[PDB]
Amino acid sequence: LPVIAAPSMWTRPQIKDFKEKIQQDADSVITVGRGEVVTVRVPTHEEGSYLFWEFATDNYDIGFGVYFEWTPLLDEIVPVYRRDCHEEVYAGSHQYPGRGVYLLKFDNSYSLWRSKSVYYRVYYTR
Amino acid sequence: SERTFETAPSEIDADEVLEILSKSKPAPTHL
Ligand SMILES: OC[C@H]1O[C@@H](O)[C@H](O)[C@@H](O)[C@@H]1O
């Protein structure tokens, strides 16, 4: 049965340069609302081998995780937990297990009063 | 409350990866 590769995750403090570079596009910023969970669907590129991602927030932490959708069959890649991505930039990677759709979960379901501003980029490698 | 939308992944070079990871340190994946 198909085996899933373990993901990798990193952090870097160059958070201001990141955001400032992101804000130069509108389609790269998300405003997760109070009690809301936003799922970003990222299809595997036909000529790609790895997924790569970056993300950060302003002022507050947020829940982050990753799933892989087959094509409704799901594989848990990165378990959902709160990350201090308001202090640093979280990057990560995962080898494509096949053709499908990655589900990047930005989970703010636990927040009663705080909305979360999310800057993010998703990629693929040849 | 829930939301969902799609985003096309951009191509990332090797030097792009190096540029990012040269500044980064490992973080927990699975806690
Ligand atoms: O203010 C402290 C906590 O309040 C919550 O509403 C926020 O979502 C958390 O990021 C924060 O750790």
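So for chain A, numbering is Swiss-Prot's, and the shown residues are 366-436, 474-528, in order.
Cβ atoms here come from the backbone N, Cα and C positions, even for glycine.
Pulled from Swiss-Prot:
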MUTAGEN   A:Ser511 to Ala  Partial loss of PI4KB- and TBC1D22B-binding
MUTAGEN   A:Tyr525 to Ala  No effect on interaction with PI4KB but loss of interaction with Kobuviral (Aichi) 3A protein. Loss of ability to sensitize PI4KB activation by Kobuviral (Aichi) 3A protein
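Using a 10 Å Cβ-Cβ cutoff, A:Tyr525 (mutagenesis position) registers 21 neighbours. All protein chains shown were included, and the count of other CB atoms within 10 Å of the CB of A:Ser511 (mutagenesis position) stands at 14. Rounded to a whole value, the Cα-Cα separation of A:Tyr525 (mutagenesis position) and A:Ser511 (mutagenesis position) is 26 Å.
Counting 37 residues missing between A:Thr436 and A:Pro474, the deposited model places the Cα atoms of those two residues 8 Å apart.
In the three-state DSSP reading, A:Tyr525 (mutagenesis position) counts as strand.
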